[PDB]
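S.K.: What follows is a single structure, and I will ask about it in a moment.
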Amino acid sequence: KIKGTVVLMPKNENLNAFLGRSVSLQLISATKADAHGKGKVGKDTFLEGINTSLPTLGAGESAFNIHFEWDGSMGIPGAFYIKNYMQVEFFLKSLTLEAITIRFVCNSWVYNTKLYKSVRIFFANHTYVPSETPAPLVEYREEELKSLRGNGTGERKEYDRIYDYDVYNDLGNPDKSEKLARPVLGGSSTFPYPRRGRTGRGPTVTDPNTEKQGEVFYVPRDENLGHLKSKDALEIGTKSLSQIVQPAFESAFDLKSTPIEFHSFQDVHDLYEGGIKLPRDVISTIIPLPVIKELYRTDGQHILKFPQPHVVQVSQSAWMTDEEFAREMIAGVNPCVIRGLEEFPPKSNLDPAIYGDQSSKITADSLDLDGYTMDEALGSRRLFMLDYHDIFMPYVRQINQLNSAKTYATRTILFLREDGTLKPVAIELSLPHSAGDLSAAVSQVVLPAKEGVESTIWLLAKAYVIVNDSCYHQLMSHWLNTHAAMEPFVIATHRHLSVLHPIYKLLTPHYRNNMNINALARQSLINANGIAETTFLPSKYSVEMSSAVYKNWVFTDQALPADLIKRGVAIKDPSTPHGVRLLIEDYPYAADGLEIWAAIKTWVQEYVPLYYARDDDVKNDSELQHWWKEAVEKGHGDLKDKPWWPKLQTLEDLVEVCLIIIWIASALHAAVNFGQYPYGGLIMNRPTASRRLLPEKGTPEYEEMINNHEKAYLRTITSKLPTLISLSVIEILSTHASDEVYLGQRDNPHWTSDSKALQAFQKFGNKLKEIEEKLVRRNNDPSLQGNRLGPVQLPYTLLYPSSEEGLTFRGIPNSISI
Ligand SMILES: [Fe+3]
């Protein structure tokens, strides 16, 4: 008999109930086949007893002894079937067979046997490209992929493990109201979009093209991550905020229990000092809710107190400095949009027949470039911009028609000073113009000012820019480029790469929780009248704006060197270690990012050749070829006609594709995600909406800018009630769960039996530790203070690879996990 140990976790996170005839396992041979060439299968073997011997056992886990009859005619086990005859599902961790050691890493929920169309199968931890699969496992390997793909029909159930694609046709709620109808995103030239995971709930009764509402948005079962500690279930907080907390806040405002608007900046600071007083029944709603109860300190009676945002921990006024406004474009929440400006004035590609004359109104001789002429600044590569003009202009008219929204399409010009810091030198606030226009508001240029009403107008100009930047950050840099862009690759990977496949093992840690958070976001974040639409400027146009931006999304430009070169913030330079020379030498995001990028590249370049010796080996891997074909032609199918997709016929193409996927999922998402509350937890620093244009001279609103500048500012930016909701959301999303798995870590040390792959992975984790030491030295270097810390004195730690749990402003998860 072969001695085995099963480790599992009961659903409650009673052990005698697993004995008797409750759980059967059957070993499957990798070497002895039946007459059809399929590995022979052993007898049903039941769990025999509880193993209390090994002190090495994670929380919630139990170990069971089992002995398998396995004679000569059976060969070597390479897989097993398991049947759960119990009513309730359990979480299967592993099987370990001794003195034959063979390890099986399972980490999968096993529901009652009657719920499955075919018996659950698990493979030992060996790694095989398809031409290396032992012959008696070839059919089992392919049948398991066929099972995962399903047939493209049916309402998906909680226990299903079926991966497939669908369009974003589940955000509208047209059965509730015509006002809640939304365009389908994906599957048309008007609205191209990445695909998402298919749920199959079926059509609404009013629109056959929109998917009906559902209490639970399915994800394949093992994508729905359980947590030992309920506080770690951060993705569910989004749902609780929308469904329970937001209505409670709304009630406090409807009943006039708290002022409707902030009246001074101190009313905003109060949120993390003394707190806000709210009705008792409002506090009583929050206090018992998992995740939500961690967001606020409370007296249990009437007070909620938000945590002090990092950006104010040293100076509560530094966010208002021009130095910090520009520094955040290279070391802030959204450090990836600034571009070099190589001509002046800046140009627009938009049609003047639609929007009016698009010539810039910024004059060169009005700009203070520290004594440089414009030609000198351009030539020395010292001029940059944050350009939202062409991005926002197409939507300004329809946004400004909404009752409580008004924006400009902004452009900010920045100068790289000789001291190496950026300074803002002008903001252009543009509006579309057409013959029939009812509005008399005009475009204007605003220049820096420190005194008088001109200083208030300049501070407001910065707020209009940061509203554009916050909307672009959240919808494009963050949602579109990480969450949404990655999901098609998750789906393709499970559909086409076996668990046995080396590239499955390389990529899947980088998908942890991504389908789950995305489904929860379709339900409560980006749904019609959901949190994003009611907190961000574009309202009901928000998600469709991300579709318009996706028209220009380029997979190969997500690589960090290509991004930097495309934006004109670095140049190709083969004499440099990273192959690019930064044009802003101390650009903290890019400088730290290049280190992480290089480490991932080395890991991928070391792992790939362990499994692929020539370009032909890549061409000849049928799972890999099917995977990439489907990811492109189905998952990102609206961009299938584009010439820039890698072909995947060479080793270098495989490395490139894997490298870009891991970068997007880990460091890029971390850099755009974990600064959300640290920088945006002060709404004045990261306003999410603007509600009025600049006032005309001779009006009470203009006199208010002179006499009460803080009120003028607060009336312009996000109102108090959506601010309380936005702050709560971003606090959740900026938190690391205690069970996170970070870059350089895996959830199990035995993910492969291949020692060379294990060694290469250890080298990768060591290199990340080395890199963190280097980044600490950078933050401690007084010469780099201006960009790495700024007047907010906030060291740039967002690309430190490691972190403890909580709202830490550091740490790079493997995946898009929140
Ligand atoms: Fe995120």
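Sequence positions for chain A are given in Swiss-Prot numbering; the residues included correspond to 7-19, 31-117, 122-839, in order.
Quick reminder: no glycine exception, Cβ is built from N, Cα and C everywhere.
In case it helps, Swiss-Prot gives these features for our protein:
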- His494 to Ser: 8% of wild-type activity (MUTAGEN)
- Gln495 to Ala: Reduces catalytic activity (MUTAGEN)
- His499, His504, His690, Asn694, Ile839: Fe cation binding site (BINDING)
- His517 to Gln: 33% of wild-type activity (MUTAGEN)
- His531 to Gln: 20% of wild-type activity (MUTAGEN)
- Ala542 to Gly: Changes reaction profile to produce almost equal amounts of 13S- and 9R-hydroperoxyoctadecadienoate (MUTAGEN)
- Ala542 to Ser: Little effect on reaction profile (MUTAGEN)
- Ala542 to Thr or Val: Complete loss of activity (MUTAGEN)
- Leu546 to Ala: Reduces catalytic efficiency more than 14000-fold; when associated with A-754 (MUTAGEN)
- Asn694 to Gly: Reduces catalytic efficiency 5-fold (MUTAGEN)
- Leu754 to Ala: Reduces catalytic efficiency more than 14000-fold; when associated with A-546 (MUTAGEN)
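Could you give the neighbours, burial and distances for every feature on this list?
M.R.: The secondary structure of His494 (mutagenesis position), as reduced to three states from DSSP, is helical. Under a cutoff of 8 A between CB atoms, and with a sequence separation of 6+ in the same chain, the neighbours of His494 (mutagenesis position) are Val354, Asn355, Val358, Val693.
Under a cutoff of 8 A between CB atoms, and with a sequence separation of 6+ in the same chain, the neighbours of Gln495 (mutagenesis position) are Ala553, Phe557, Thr709.
Its Cβ placed at the centre, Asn694 (mutagenesis position) has 21 other Cβ atoms within 10 Å.
DSSP assigns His517 (mutagenesis position) to a helical segment in the three-state reduction.
With a cut-off of 8 Å between CB atoms and residues at least 6 apart in sequence, the same chain places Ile682, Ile683, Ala686, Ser687, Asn835, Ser836 near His531 (mutagenesis position), listed in sequence order. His531 (mutagenesis position) falls within a helical segment according to DSSP.
Its own atom aside, the Cβ of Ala542 (mutagenesis position) has 23 Cβ atoms within 10 angstroms in the protein chains shown.
In the three-state DSSP assignment, the secondary structure recorded for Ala542 (mutagenesis position) is helix.
Within the same chain, the residues at least 6 positions away from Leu546 (mutagenesis position) whose Cβ sits under 8 Å from its Cβ are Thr259, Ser263, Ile552, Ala553, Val750, listed in sequence order.
In the three-state DSSP scheme, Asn694 (mutagenesis position) falls into the helix class.
Long-range Cβ contacts of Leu754 (mutagenesis position) within its own chain (separation 6+, distance under 8 Å): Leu255, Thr259, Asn694, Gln697, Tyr698, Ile839.
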S.K.: When you measure from the Cβ of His499 (Fe cation binding site), how many other Cβ atoms are you left with inside 10 Å?
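M.R.: Looking across every protein chain shown, the total is 22.
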S.K.: At the unmodelled stretch of 4 residues, I want the CA-CA distance from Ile117 to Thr122, to the nearest Å.
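M.R.: So the endpoints of the gap, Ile117 and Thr122, lie 5 Å apart at their Cα atoms.
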S.K.: In Å, rounded, how far does the Cα of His690 (Fe cation binding site) sit from the Cα of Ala542 (mutagenesis position)?
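M.R.: Pair distance, Cα basis, whole Å: 16 Å.
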S.K.: Same-chain residues six or more away whose CB lies under 8 A from the CB of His504 (Fe cation binding site)?
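M.R.: Non-local contacts for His504 (Fe cation binding site): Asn535, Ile538, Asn539, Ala542, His690, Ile837.
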S.K.: Taking the mutagenesis positions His494, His517, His531, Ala542, which residues show a Cβ-atom distance to ligand 1 below 6 Å?
M.R.: none
S.K.: For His517 (mutagenesis position), list the number of other Cβ atoms lying within 10 Å of its Cβ atom.
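M.R.: Taking every protein chain into account, the count is 24.
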S.K.: Tell me, how many other CB atoms lie within 10 A of the CB of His690 (Fe cation binding site), whichever protein chain they belong to?
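M.R.: Result for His690 (Fe cation binding site): 26 other Cβ atoms within 10 Å.
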S.K.: Report the residues of the chain - excluding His499, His504, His690, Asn694, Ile839 - with C-beta within 8 Å of the mean position of the site's C-beta atoms, for the recorded Fe cation site, in sequence order.
M.R.: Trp500, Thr503, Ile538, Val693, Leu754, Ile837
